[PDB]
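Below: one structure, written as structure tokens.
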Amino acid sequence: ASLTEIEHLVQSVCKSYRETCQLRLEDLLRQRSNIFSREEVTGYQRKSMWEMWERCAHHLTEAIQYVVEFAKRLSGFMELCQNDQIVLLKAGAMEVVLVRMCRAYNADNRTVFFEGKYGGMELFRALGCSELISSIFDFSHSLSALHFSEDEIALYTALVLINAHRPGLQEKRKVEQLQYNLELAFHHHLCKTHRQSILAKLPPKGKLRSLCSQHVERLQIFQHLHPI
Ligand SMILES: CC(C)(O)CNC(=O)C[C@H]1CN(S(=O)(=O)c2ccc(F)cc2)c2ccc(C(O)(C(F)(F)F)C(F)(F)F)cc2S1
């Protein structure tokens, strides 16, 4: 593949991400000043775990839909067989949602954008998953320190999704080729933007798979979601 074909793959993945990012980065950074009051926080803490799970399940479903629309816009992904398209999405959609979350996370005050405003992890107290919520805040904190650009997120999440090691793949060689092309695109873009430094600072593939397992496991006990 030529240097123009790799630059086209970068451009494309970044466009596909811009078109499916849910909220613009600009709107998220602007809304950082819009923080929940102590009474609003109290309002969430008092809700039943069932009410909180119902709400969060709806927001997670809405987030997963944007991830599905992102994968569908990656020309290579659409050429794969339905067994492989299902395997990649089921194994990677939640990992992509977890990576995308760092954009709505503010490291200054350790808050997250939730239902129109920013709030801390105490907002999620009714769920009874303090360790699971802490894990999300810690992961978003370490990813936010990198100053992850929209294009870096686009290329990195395409790689989270297009992974040939996912057990259950029929056409493994087809997935390997798509993954190899995206790695070149990712490596080339980092060189062009002088952001080679972030590669070693990114989470190991295993760290992200383990985090996601915890979240999928707790999800089972509150529905039968599209990530379940
Ligand atoms: C803002 C964008 C466009 O960049 C990205 N979109 C999002 O942030 C998607 C969120 C959707 N929600 S959420 O809004 O309810 C939420 C938001 C922040 C959190 F710290 C936790 C939940 C969700 C629900 C359960 C969960 C869980 O991980 C959680 F309950 F938090 F443990 C679960 F899967 F275990 F249930 C995750 C999310 S992530």
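In order, the residues displayed for chain A correspond to 265-492 in Swiss-Prot numbering, which applies throughout.
Recorded method for this deposit: X-ray crystallography, 2.4 Å.
Every residue, even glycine, has its Cβ placed from backbone N, Cα and C.
Taking the Cβ of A327 (mutagenesis position) as centre and 10 Å as the limit, one finds 18 other Cβ atoms among all the protein chains shown. In Swiss-Prot, a published mutagenesis experiment is listed as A327 to F, annotated Completely abolishes transcriptional activity.
Quoted from Swiss-Prot, the note on the mutagenesis of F378 to Q is: Completely abolishes transcriptional activity. In the three-state DSSP classification, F378 (mutagenesis position) falls within a strand.
Here Swiss-Prot notes a mutagenesis experiment, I397 to N, with the remark: Nearly abolishes transcriptional activity. With a cut-off of 8 Å between CB atoms and residues at least 6 apart in sequence, the same chain places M385, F388, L391 near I397 (mutagenesis position), listed in sequence order.
Residue pair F378 (mutagenesis position) / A327 (mutagenesis position) shows a Cα separation of 12 Å.
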